Amino acid sequence: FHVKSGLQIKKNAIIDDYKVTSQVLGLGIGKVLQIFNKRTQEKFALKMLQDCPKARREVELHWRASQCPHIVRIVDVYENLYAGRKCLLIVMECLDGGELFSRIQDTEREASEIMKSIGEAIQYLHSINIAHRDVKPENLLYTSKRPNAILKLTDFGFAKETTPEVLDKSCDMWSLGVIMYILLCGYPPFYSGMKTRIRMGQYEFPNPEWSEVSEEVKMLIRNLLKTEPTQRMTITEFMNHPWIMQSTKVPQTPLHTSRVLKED
Ligand SMILES: NCCn1nc(-c2ccnc(-c3cnc4ccccc4c3)c2)cc1C(=O)O
């Protein structure tokens, strides 16, 4: 009988429990500040919203999704006044490693593992009927600069509850597709009309980036970047796909991604 706790929105001053600093760890809707837990002294990330109903949706949905290992954990949520302005302050696990591609710029097998982790993130969300939507790289961060460090998904501002016929997340699978692409070659499939080339499904696999790359991956990216959503791959299928399912038995084929990101 495994029952996790509910969302306690603490009403007391946040400054009673943490010391809020200035250092901004990200801007994204509303700066994200680094703060320290008075009791433990661990670093945490604080997100501050105006207490409207959209903002209570983010909290709710993030919180529900927080148990997933590859989704930035929420540690507590506060309702405070601030210049006569009711607010939702979210406290999250501090992901020190920084943004996915920054860390890149410093192999196929490595590509896969990263993609696996991001899949589990979506798999979880989908299995509890949450679409994330805004699954860009800017919202994919590592827990530490350490190489074993693990990749976790953030930012639920655009997340939405989806709640087989007689019983929206399709676009998360697009994001995955795109994120896969960039990991391999090092640049988007739709370089800068770009809006008109996306609607056509108009992208190449130009060499030398994609010369050494597998047909197995190609066809997977292809299914992920299908223009028509209903044609596009499901999360469940994605995770059953051998390339993703078997990261322990995948090619260690080198790609010049770090080179390209440092380039552009
Ligand atoms: N993705 C940008 C916006 N955004 N960033 C965060 C976030 C959450 C947790 N940790 C960080 C974080 C912490 N330390 C860092 C140190 C260096 C570089 C980036 C860092 C990012 C950032 C949350 C949100 C959000 O939920 O809106």
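So for chain A, numbering is Swiss-Prot's, and the shown residues are 46-74, 76-152, 159-215, 232-235, 241-265, 274-345, in order.
Looks like X-ray crystallography, 3.2 Å, at least that's what the header says.
Backbone N, Cα and C define each Cβ position, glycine as well.
Quoted from Swiss-Prot, the note on the mutagenesis of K93 to R is: Kinase defective mutant, abolishes activity. Taking Cβ-Cβ distances under 8 Å and a sequence separation of 6 or more, the neighbours of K93 (mutagenesis position) in its chain are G76, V78, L135, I136, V137, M138. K93 (mutagenesis position) falls within a strand when secondary structure is assigned with DSSP.
Positions annotated as staurosporine binding site by Swiss-Prot: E139, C140, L141. In this structure, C140 (staurosporine binding site) belongs to neither helix nor strand by DSSP; it is coil.
Per Swiss-Prot, active site, proton acceptor is recorded for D186. Long-range Cβ neighbours of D186 (active site, proton acceptor) (same chain, at least 6 residues apart, Cβ-Cβ under 8 Å): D207, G209, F210, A211.
Under mutagenesis, Swiss-Prot gives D207 to A with this note: Kinase defective mutant, abolishes activity. In the three-state DSSP scheme, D207 (mutagenesis position) falls into the coil class. Using a 10 Å Cβ-Cβ cutoff, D207 (mutagenesis position) registers 23 neighbours.
For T334 to E, Swiss-Prot lists a mutagenesis experiment annotated as follows: Mimicks phosphorylation state and constitutive protein kinase activity; when associated with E-222. According to DSSP, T334 (mutagenesis position) sits in a coil region rather than a helix or strand. All protein chains shown were included, and the count of other CB atoms within 10 Å of the CB of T334 (mutagenesis position) stands at 14.
Among the mutagenesis experiments that Swiss-Prot reports, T334 to D or E is described with the note: Mimicks phosphorylation state, leading to elevated basal kinase activity.
Quoted from Swiss-Prot, the note on the mutagenesis of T334 to A is: Slight decrease in kinase activity.
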Between the C-alpha atoms of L141 (staurosporine binding site) and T334 (mutagenesis position), the distance in angstrom, to the nearest integer, is 29
Mapped onto three states, the DSSP assignment of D186 (active site, proton acceptor) reads coil
Residues sitting within 8 A of the centre of the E139, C140, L141 CB atoms (staurosporine site), not counting those, run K89, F90, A91, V118, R119, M138, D142, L193, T195, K204
Here 5 residues go unmodelled from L235 to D241, and the two Cα atoms are separated by a whole-number distance in Å of 16
Among the binding-site residues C140, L141, the one whose Cβ has the most other Cβ atoms within 10 Å is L141
Expressed in Å to no decimal places, the gap between the Cα atoms of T334 (mutagenesis position) and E139 (staurosporine binding site) is 34
